[PDB]
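Working notes for the structure below.
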2 protein chains.
Amino acid sequence: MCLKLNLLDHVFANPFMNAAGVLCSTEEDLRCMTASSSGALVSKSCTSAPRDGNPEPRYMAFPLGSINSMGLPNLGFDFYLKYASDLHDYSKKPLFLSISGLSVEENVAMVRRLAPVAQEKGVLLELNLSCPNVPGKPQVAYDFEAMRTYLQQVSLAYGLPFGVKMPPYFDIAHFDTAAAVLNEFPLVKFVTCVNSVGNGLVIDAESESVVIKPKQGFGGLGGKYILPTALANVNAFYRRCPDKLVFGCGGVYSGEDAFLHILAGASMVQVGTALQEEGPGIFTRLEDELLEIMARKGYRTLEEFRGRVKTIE
Amino acid sequence: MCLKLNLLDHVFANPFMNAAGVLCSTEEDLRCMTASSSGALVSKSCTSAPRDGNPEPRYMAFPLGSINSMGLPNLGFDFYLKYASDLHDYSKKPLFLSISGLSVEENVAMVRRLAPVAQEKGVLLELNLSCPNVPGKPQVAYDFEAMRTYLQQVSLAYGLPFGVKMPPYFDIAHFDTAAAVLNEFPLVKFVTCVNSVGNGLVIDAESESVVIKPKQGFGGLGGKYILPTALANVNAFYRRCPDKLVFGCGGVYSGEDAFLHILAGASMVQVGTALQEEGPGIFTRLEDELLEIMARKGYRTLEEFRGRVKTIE
Ligand SMILES: Cc1cc2nc3c(=O)[nH]c(=O)nc-3n(C[C@H](O)[C@H](O)[C@H](O)COP(=O)(O)O)c2cc1C
Ligand SMILES: Cc1cc2nc3c(=O)[nH]c(=O)nc-3n(C[C@H](O)[C@H](O)[C@H](O)COP(=O)(O)O)c2cc1C
Ligand SMILES: CC(C)(C)c1ccc(CCc2c(C(=O)O)[nH]c(=O)[nH]c2=O)cc1
Ligand SMILES: CC(C)(C)c1ccc(CCc2c(C(=O)O)[nH]c(=O)[nH]c2=O)cc1
């Protein structure tokens, strides 16, 4: 028995990959992710030009999870484009490239350049919809009119299947609206739920201080704190987007957590905080643990249980 | 060395109270909370008419917290008004009464009738701004024009100092807008942050089932999942509303969690999931734990550290 699957016209040895931003910023990182047992990898969300990111400390983790306000540090789009075009070994696993330009125009200009490499090599685009609206306005995914516009422009500019990275929502009306917006775009073939839970605040009791330096300690939450939120978003989008795939992201530390993501509707399962903390070894463990739960339940394929979470009455 | 506080023209032996909805639905519950060592109590959020609420199971708890979709079960306004005017012993501790009408008009009629009792007995109003909107719209506090509408009419109909129970926000632009709206209303003297983290989904791996019956298993999250979110919201409002009190609510299981809330700016500190799980004995433990932390740091009163969370640079 094996966890192999096919989607977006690619083949994957297993449904696991890193979450964008974790172990994927540098050529060394991407080489490390490629040499891992993961079924795929995704590059750090990039901008046109290189960015240093925010002052450190900017990431911290704890037994229940992590907090970060990295500030989109990245080597720049030319670098990830070149990794996709000349360096990545597509015989090893598929690659996704994440983009998070600081305006619609910057994103349009990056996707136009990405298109021919996508055609030629099969790199897949994950558009990060936590990219900024503007200061003064919520991130783009929490402003449905700007979201519709980004997607209009990117679909026109890119013209090939892509996916989107979504922030979590917390209100059923917002699931209905967000998903209807996404379903206006036939080229949006996968929806990744979720990005970090925005602007939480970790305080250290001993020092009476926040733990990261940017934004007066406020930053996005990952890890155990966000698993039920992540499952709710995957399932809400899975229900509402029957002609798309959903990729689950959030609070994956075990094969069990991955199993619940898939029950919720996930096709692929991304690993952030737990990967940052444990390292790329985690993928062999996660595969073994998911195959073990499967064997005990008698499931031979992921298809047999994906999206089959039971409701009560 | 003192946990005492004086606010809103009342005296409180300590900053702890139940979170609305926990251990506060029936006369028996409210007498139990009064007999406890809590510094105050709040009644279950009520509607004009009694309600049975949603079908069961509708609440479940786990090591890292709870999920609920209770559906506002409650004995009706007349019962909580009678408890406030005739049954509560104000010599023991102060009472808050929470209301959560299903329309602006329902809220207006309850506050008109609460007003004379508030004036005469000193019962304090907590207006629940997660009260449900017209369905297919977001909850009232995620719809800034509905929120403004509710607070104008309640200010007018009530005419006395009150507070508001807020859902969590996840986006800085949302903090800024919400606090600006609250700051339009001088009678809003306290802001309770936060209500449950909306529409999470808990899935049981063994049974492959959601754990609550309503809303296909979607419900609000409390407990350890939500502490950083709750701390972020406390501090965001503490900083943006210098003329109002902030009450903290979310993820309190220990004197240490309470300490972090208070550092973030909390005055009162409410306890939901951990109280539902542990019972009212929690309050003695919480007081002893918080006093132990204070003794170790040389703090003699709450005001010596309230809101004094340090940032880095
Ligand atoms: C250090 C760090 C960097 C991140 N960078 C990105 C990014 O560049 N783009 C992105 O879409 N999400 C990014 N995230 C969010 C993750 O991809 C993921 O959605 C989130 O951490 C929740 O998953 P987890 O619970 O497994 O951590 C980052 C997370 C962390 C912790
Ligand atoms: C069973 C249950 C019932 C609740 N009912 C109410 C309510 O009637 N009104 C309200 O404002 N909040 C209600 N809440 C929210 C709690 O007041 C609190 O805001 C939330 O549970 C987070 O605090 P915690 O993490 O200590 O649980 C309820 C929570 C639970 C778990
Ligand atoms: C330019 C600035 C407004 C500082 C900014 C733009 C875009 C992002 C998104 C990158 C990202 C980050 C990050 O790099 O801080 N962290 C996450 O948890 N998720 C993310 O999606 C983060 C920060
Ligand atoms: C279950 C649904 C019909 C969506 C609903 C009705 C009413 C309320 C407000 C009461 C409330 C409840 C509740 O009674 O379900 N639970 C919370 O965690 N916080 C609350 O504020 C919250 C939720």
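Using Swiss-Prot numbers, chain A covers 2-314, in order.
Quick check of the header: X-ray crystallography, 2.0 Å.
Every residue gets a Cβ built from N, Cα and C, even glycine.
Annotation note: A:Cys132 (active site, nucleophile) sits in a coil segment as assigned by DSSP. A sphere of 10 angstroms centred on the C-beta of A:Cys132 (active site, nucleophile) encloses 22 other C-beta atoms. What Swiss-Prot records for A:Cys132 is active site, nucleophile, and it gives similarity to another entry as the kind of evidence.
Counting every protein chain shown, the number of other Cβ atoms lying within 10 Å of the Cβ of A:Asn129 (substrate binding site) is 24. As annotated by Swiss-Prot, FMN binding site applies to A:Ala21, A:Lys45, A:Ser46, A:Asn129, A:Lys166, A:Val195, A:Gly224, A:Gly251, A:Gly252, A:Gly273, A:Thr274.
Sequence annotations record features per position, and here Swiss-Prot assigns substrate binding site to A:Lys45, A:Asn69, A:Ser70, A:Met71, A:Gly72, A:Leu73, A:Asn129, A:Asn134, A:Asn196, A:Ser197. In the three-state DSSP reading, A:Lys45 (substrate binding site) counts as coil. Within the same chain, the residues at least 6 positions away from A:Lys45 (substrate binding site) whose Cβ sits under 8 Å from its Cβ are A:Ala21, A:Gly22, A:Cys25, A:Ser26, A:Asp30, A:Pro74, A:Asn75, A:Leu76, A:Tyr81, A:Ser99, listed in sequence order.
Taken residue by residue with DSSP, A:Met2 (variant position) is part of neither helix nor strand, so it is coil. For A:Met2 (variant position), the same-chain residues lying six or more positions away in sequence with a CB closer than 8 A to its CB are A:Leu292, A:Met295, A:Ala296, A:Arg301. Here the residue is the original one, but Swiss-Prot notes a natural variant at this spot, A:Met2 to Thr: In allele DHOD3.
A:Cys3 (variant position) counts 10 other C-beta atoms within 10 Å of its own C-beta, drawing on all protein chains shown. Listed in Swiss-Prot as a natural variant, A:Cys3 to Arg is described as follows: In alleles DHOD2 and DHOD3.
For the naturally occurring variant A:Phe63 to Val, Swiss-Prot gives the following note: In allele DHOD2. For A:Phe63 (variant position), the count of additional Cβ atoms within 10 Å of its Cβ stands at 16 [all protein chains shown].
Counting every protein chain shown, the Cβ of A:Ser86 (variant position) has 15 other Cβ atoms within 10 Å. Under natural variants, Swiss-Prot gives A:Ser86 to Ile with this note: In alleles DHOD2 and DHOD3.
According to Swiss-Prot, the natural variant A:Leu98 to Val carries the annotation: In allele DHOD3. Counting every protein chain shown, the Cβ of A:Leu98 (variant position) has 28 other Cβ atoms within 10 Å.
Under the three-state DSSP scheme, A:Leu222 (variant position) falls in the strand class. Among the natural variants that Swiss-Prot reports, A:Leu222 to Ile is described with the note: In alleles DHOD2 and DHOD3.
Swiss-Prot gives this note for the natural variant A:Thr285 to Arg: In allele DHOD3. The Cβ of A:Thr285 (variant position) lies under 8 Å from the Cβ of A:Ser38, each of which sits 6+ residues away along the same chain.
A natural variant is reported in Swiss-Prot for this position, A:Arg301 to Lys, and the note states: In allele DHOD2. In this structure, A:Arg301 (variant position) belongs to neither helix nor strand by DSSP; it is coil.
When the C-beta distance to chain B is held to under 8 angstroms, the recorded positions A:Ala21, A:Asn129, A:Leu222, A:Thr274 reduce to A:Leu222, listed in sequence order. Within the set of recorded positions A:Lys45, A:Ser86, A:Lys166, A:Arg301, A:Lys45, A:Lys166 have a CB atom less than 6 Å from some atom of ligand 1.
Sequence-distant contacts (6 or more apart, same chain, Cβ under 8 Å) of A:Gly224 (FMN binding site) comprise A:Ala62, A:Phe63, A:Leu65, A:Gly66, A:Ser67, A:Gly252, A:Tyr254, A:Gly273, A:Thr274, A:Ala275. Spread of the FMN binding residues is 20 Å (greatest Cα-Cα distance among A:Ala21, A:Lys45, A:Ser46, A:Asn129, A:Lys166, A:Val195, A:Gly224, A:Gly251, A:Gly252, A:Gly273, A:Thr274). The Cβ of A:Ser46 (FMN binding site) lies under 8 Å from the Cβ of A:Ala21, A:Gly22, A:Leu73, A:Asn75, A:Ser99, A:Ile100, A:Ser101, A:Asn129, A:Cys132, A:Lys166, each of which sits 6+ residues away along the same chain. Of all the variant positions given, namely A:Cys3, A:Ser86, A:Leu98, none has its Cα within 10 Å of the Cα of A:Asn196 (substrate binding site). Each residue contributes its Cα atom, and for A:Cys3 (variant position) and A:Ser70 (substrate binding site) these two points are 37 Å apart. Proximity of the recorded positions A:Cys3, A:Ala21, A:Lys45, A:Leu98, A:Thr274 to ligand 3, judged by a Cβ distance under 6 angstroms to any of its atoms, singles out none of them.
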